[PDB]
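Engineer: First, the structure itself, so that you have it in front of you.
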Number of protein chains: 4
Amino acid sequence: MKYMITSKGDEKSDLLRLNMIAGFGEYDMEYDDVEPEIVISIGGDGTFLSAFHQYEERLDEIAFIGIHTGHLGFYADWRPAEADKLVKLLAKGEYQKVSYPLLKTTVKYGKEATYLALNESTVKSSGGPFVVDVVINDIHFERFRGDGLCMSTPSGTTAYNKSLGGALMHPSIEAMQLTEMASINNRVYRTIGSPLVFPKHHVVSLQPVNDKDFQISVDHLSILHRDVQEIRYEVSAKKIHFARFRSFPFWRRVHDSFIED
Amino acid sequence: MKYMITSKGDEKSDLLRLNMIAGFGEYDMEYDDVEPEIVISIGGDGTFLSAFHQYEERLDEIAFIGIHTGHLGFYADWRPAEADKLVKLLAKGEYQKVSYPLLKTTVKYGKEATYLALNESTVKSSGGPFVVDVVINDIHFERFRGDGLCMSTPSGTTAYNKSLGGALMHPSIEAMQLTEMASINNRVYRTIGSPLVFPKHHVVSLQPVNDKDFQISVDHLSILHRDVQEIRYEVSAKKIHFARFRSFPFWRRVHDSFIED
Amino acid sequence: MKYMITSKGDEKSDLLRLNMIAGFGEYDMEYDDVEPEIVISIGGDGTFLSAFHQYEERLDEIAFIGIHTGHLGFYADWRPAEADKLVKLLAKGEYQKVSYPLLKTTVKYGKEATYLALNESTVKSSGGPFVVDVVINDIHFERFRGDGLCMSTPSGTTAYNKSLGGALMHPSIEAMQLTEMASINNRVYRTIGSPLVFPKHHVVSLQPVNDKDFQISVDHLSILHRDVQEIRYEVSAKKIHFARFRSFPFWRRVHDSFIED
Amino acid sequence: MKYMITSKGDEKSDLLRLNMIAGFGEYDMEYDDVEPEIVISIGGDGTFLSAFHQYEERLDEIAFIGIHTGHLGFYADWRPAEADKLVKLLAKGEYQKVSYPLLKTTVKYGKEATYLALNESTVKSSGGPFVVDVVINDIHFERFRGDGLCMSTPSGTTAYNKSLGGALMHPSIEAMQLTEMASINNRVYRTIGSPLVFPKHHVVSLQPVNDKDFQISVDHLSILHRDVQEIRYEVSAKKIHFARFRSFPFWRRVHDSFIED
Ligand SMILES: Nc1ncnc2c1ncn2[C@@H]1O[C@H](CNCC#Cc2nc3c(N)ncnc3n2[C@@H]2O[C@H](CO)[C@@H](O)[C@H]2O)[C@@H](O)[C@H]1O
Ligand SMILES: Nc1ncnc2c1ncn2[C@@H]1O[C@H](CNCC#Cc2nc3c(N)ncnc3n2[C@@H]2O[C@H](CO)[C@@H](O)[C@H]2O)[C@@H](O)[C@H]1O
Ligand SMILES: Nc1ncnc2c1ncn2[C@@H]1O[C@H](CNCC#Cc2nc3c(N)ncnc3n2[C@@H]2O[C@H](CO)[C@@H](O)[C@H]2O)[C@@H](O)[C@H]1O
Ligand SMILES: Nc1ncnc2c1ncn2[C@@H]1O[C@H](CNCC#Cc2nc3c(N)ncnc3n2[C@@H]2O[C@H](CO)[C@@H](O)[C@H]2O)[C@@H](O)[C@H]1O
């Protein structure tokens, strides 16, 4: 069908992209980077993140495939030497699609803005101290003071969430995980400490206490938001779809990336 | 209907039990500790754990209620002063049932035995070093050496799982979480470190490397198992049913128990 | 002798300062904020930090005293109601001095600058990724990638160092502790993870890998340093001197601030 | 001088021992396992621990040397291929001695017993719950409930202490570090959480609350002590002496064992 290929931009990924385009020309495969039905990312996980946000408005009509020219990524889980076998299998079709949950972030002001995250979304202060009240389904849970907070998708738990002590989470679970960044706990400040895992339709809201400026990240994107009234996290109704051609289980991918390959 | 009441055995819980039995005598409520349809636990979370394992073979025909005479427990979430209002509401019926997932543990030998856990199940060594190979859905994930491993239900994540760095997990999520107890990580030993969260139908198997004797705990029960060949963890098809009369959300219960009440 | 008093600037601390000045006027006590021999800080730990850096060039000729108008601080360990008893005891003299170690930070460019820290000094990136090589006594120990690194004094271990998992450390130990901020550990990145505690004359040097811009903090001060070639940490030869009038042990102060008071 | 050699007992270490004995016979070196002045340990760190406790009553008249037949140990820091160069250098003498601090453990009953630890000493319960009051220099610091507590020497911080989140500590620092094993922290139980580092002459005392039976470990030794009234930890006045022939810094040894070799 219609397809497009993005590249890390280095010498290896560019020519792998040109070789796959040539191989696709031998089939009923049309290159289209406007309405593709298959998006191939050649590079690292950062390259795949850019490809996802490049087409985050047609997620239900797109199947993503990642090819790792460097090391094995959690999203780019195809080796470069298997590119030709991928072209053939991709041209035929009749493959199985696999869907991972995504994180919806809403930032209200005093017109709201929404973002979609594949890894996570984090909130930090704009210079001074970071203090927010954490509200869960309209119930005040805690007043957090520290460096910041991180809300991760299931597939994002092996990323920033992992470095913050968060738990690793299978992507078949439609949920999101909240982790602390250097929370203060003394006589006057108290947080839960533990990571929190929230199911679908649970809404975690962050509300300012004094400063209303926050540095909000969505995957690699990081924007300074001013006059913030609320930051709302919830599992998105949208999901990302991967084209899967062989069995590469999540825990196997975890083992290869962190234990040994 | 048919009901029974268990007690912590102290002076306060025994007389609260006798007062509720008397109040139940004014309704169409029959006391039966053989085939009860409502099981009332008066005491702490340990008292509720004993009540659960006391009737773990009729979980689908029983609704549990916990009353905390000491402090607020995650399972005993009714105050003693609300006992009479509980009797009346319980006698009428037409209440809503709430179900939490449970953990199935299977211990094979060289005849297998199965156990049901409401909080967690843990494995430790019988004296010497603890070394097990961790297999996930027939895939070897890691060789663990340390003090032990803990597999927690969602409602158990606020218990032993919490003290081991595990994440707190909403009980609507049908899953189980594995946490490490003092794992060794050097040049020759490597573990994931992070807690792992497994969905339904995922089977985590522990297999001995040298010593085949393990101290296996299931909630408060702790038995020394000899000649062990495998320990299988998976989310149980069985679920525990709570009788719920008012809104007491899980995160609110977490806030009251750990942040402030 | 010569003395000065600094204030948090709020209504309570200003008038407590004026009352102590008046009480000092009844003794052979001269107010001098240029060459004081006793520096009294009225406010929080942040107020005491400002008083320390206000006179960091005459530390060997100054004894510090902290009065906490808000809550008990680790440095402001005198209650406001004990101000008059403090005036009398301070006027007589013949008190015992207590010394805590300090952290020396050196930032070299391509003219070096030195800083003195009572709590800690931290390094973060200027926007992008933070990657530094960690060198210990001219030996390359690790390549760190993450949010940043924190080097704490003994008295600073109960502060930022504590929130990062660092160990609490008695101030009689002349040493410094290094803790990680969200380190990346996968197939390509490896750090020690554990906090490191360094004795006197050990030099920990941070060296850039790509980006040479770093946000370097020294207690409350935080400056963006450009064209950085090296950041050198070592236990300072300088020490801060506290005027001590009664037994208030460090672990007791830890118990009151974190366990209960 | 007088010397002795202990062996792991496997085929490789036994013959390396016999070869060094033969090489020692060509010098003024007398084999004596009763009053040796040089103790050579061939095996792992466990073999070295046994050699230390084998001669813990003549530590001031003994210099220890570790040879690692398996992997590099923190105490056995000599490769087997360097055995002959070690014989020659050891026969000549005039080498530099290096001393590490040790941990003194005292267990009182209702006749006290004292132990010496090179790695650490830990306390756990005898079956039920572990609850102790922690007293620091006669001041009650906390009531600990959990799995247990670990008190580590500086050289022991890279061992069990490391797996419990403790900080790594240079052995030139005469001190001891206390770490928690799965502490309970809720509405009724509160511990410091962070590891604690204690200087010389600080006495940490553990006192029972209910159960007076404890499983107390001292390095590899683990004994069930009954009718316990107190467990006293303090930095020992005794120190272990290593024979050092070349520069092998502690942090370099840490890097090789945990980062890469
Ligand atoms: N202090 C931090 N610690 C940990 N992580 C951080 C931090 N700061 C930011 N980040 C992560 O940086 C991401 C952006 N950069 C591209 C990517 C990625 C990635 N995604 C995953 C994943 N889902 N699972 C396992 N590894 C992953 N990586 C791998 O992240 C590593 C770092 O970039 C590379 O090794 C990727 O290959 C952010 O989104 C956040 O997650
Ligand atoms: N080193 C340990 N650290 C933490 N925990 C441990 C440990 N060792 C064992 N355990 C837990 O001991 C349980 C058995 N005892 C009755 C109970 C309970 C309980 N269940 C929960 C829950 N689900 N959520 C929040 N708190 C809970 N408790 C509360 O546990 C506290 C301790 O008993 C009391 O404060 C209960 O009130 C085991 O099952 C395991 O979980
Ligand atoms: N994410 C962070 N987490 C923890 N900490 C951080 C963080 N970010 C920054 N910081 C600390 O902020 C300090 C600057 N602000 C004044 C102070 C202080 C202080 N010093 C100590 C101390 N030595 N021991 C115990 N508590 C202390 N405080 C108490 O810090 C709390 C916060 O300000 C107040 O409760 C003080 O009372 C920095 O220096 C760094 O340490
Ligand atoms: N759950 C646990 N987690 C961590 N550790 C534990 C645990 N349970 C017990 N232990 C440690 O077991 C020691 C007894 N066994 C011989 C040894 C040793 C040793 N000493 C050190 C050291 N000083 N620094 C770095 N590594 C060291 N080892 C290395 O410990 C590893 C395990 O035995 C091997 O890799 C040795 O080589 C105890 O003393 C305690 O420390």
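We're sticking with Swiss-Prot numbering for chain D, so the shown stretch reads 1-110, 114-264, in order.
Method on record in the header is X-ray crystallography, 2.2 Å.
Cβ coordinates are placed from backbone N, Cα and C, and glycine is handled just like the others.
If you look up Swiss-Prot, you'll see D:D45 marked as active site, proton acceptor. According to Swiss-Prot, the feature NAD(+) binding site maps to D:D45, D:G46, D:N122, D:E123, D:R148, D:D150, D:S158, D:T161, D:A162, D:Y163, D:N164, D:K165, D:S166, D:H223. One mutagenesis experiment named in Swiss-Prot is D:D45 to N, and its note says Only minor changes in the structure and a 10-fold decrease in the kinase activity. According to Swiss-Prot, the experimentally introduced change D:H223 to E is described as follows: Twice less active than the wild-type. Its activity toward DTA is increased 2-fold.
Can you walk me through where each of these features ends up in the structure?
Structural biologist: Counted within 10 Å of its Cβ, the other Cβ atoms near D:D45 (mutagenesis position) come to 24, all protein chains included.
Within the same chain, no residue at least 6 positions away in sequence has its Cβ under 8 Å from that of D:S166 (NAD(+) binding site).
Under the DSSP three-state reduction, D:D45 (mutagenesis position) is assigned to helix.
Within the same chain, residues at least 6 positions away in sequence whose Cβ sits under 8 Å from that of D:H223 (mutagenesis position) are D:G46, D:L49, D:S50.
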Engineer: In angstrom units, rounded to an integer, how far apart are the Cα atoms of D:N164 (NAD(+) binding site) and D:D45 (mutagenesis position)?
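Structural biologist: Spelling it out, the Cα of D:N164 (NAD(+) binding site) and the Cα of D:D45 (mutagenesis position) are 15 Å apart.
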Engineer: Which one is it: of the binding-site residues D:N122, D:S158, D:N164, which Cβ has the fewest other Cβ atoms within 10 Å in this structure?
Structural biologist: D:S158
Engineer: Near ligand 4, which of the binding-site residues D:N122, D:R148, D:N164 have CB less than 6 Å from any of its atoms?
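Structural biologist: Near ligand 4, sequence order: D:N122.
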Engineer: List the Cα distance (Å, whole number) between D:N122 (NAD(+) binding site) and D:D45 (mutagenesis position).
Structural biologist: 10
Engineer: Cβ distance under 8 Å to D:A162 (NAD(+) binding site), same chain, sequence separation 6 or more: which residues?
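Structural biologist: Spatial neighbours, sequence-distant, of D:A162 (NAD(+) binding site): D:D45, D:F74, D:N122, D:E123, D:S155.
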Engineer: Could you give the maximum C-alpha to C-alpha distance in Å for the residues D:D45, D:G46, D:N122, D:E123, D:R148, D:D150, D:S158, D:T161, D:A162, D:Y163, D:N164, D:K165, D:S166, D:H223 that bind NAD(+) per the record?
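Structural biologist: Value for the max Cα separation, rounded to a whole number: 31 Å.
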Engineer: Calculate how many Å lie between the CA atom of D:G110 and the CA atom of D:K114, with the 3 residues in between left unmodelled, and give a whole number.
Structural biologist: 7
Engineer: If you draw a 10 Å sphere on the Cβ of D:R148 (NAD(+) binding site), how many other Cβ atoms land inside?
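Structural biologist: Around the Cβ of D:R148 (NAD(+) binding site), 21 other Cβ atoms lie within 10 Å.
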Engineer: Near chain B, which of the recorded positions D:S158, D:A162, D:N164, D:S166, D:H223 can you find when the cut-off is a Cβ distance under 8 Å?
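Structural biologist: Checking chain B against the recorded positions, the residues within range (Cβ-Cβ under 8 Å) are D:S166.
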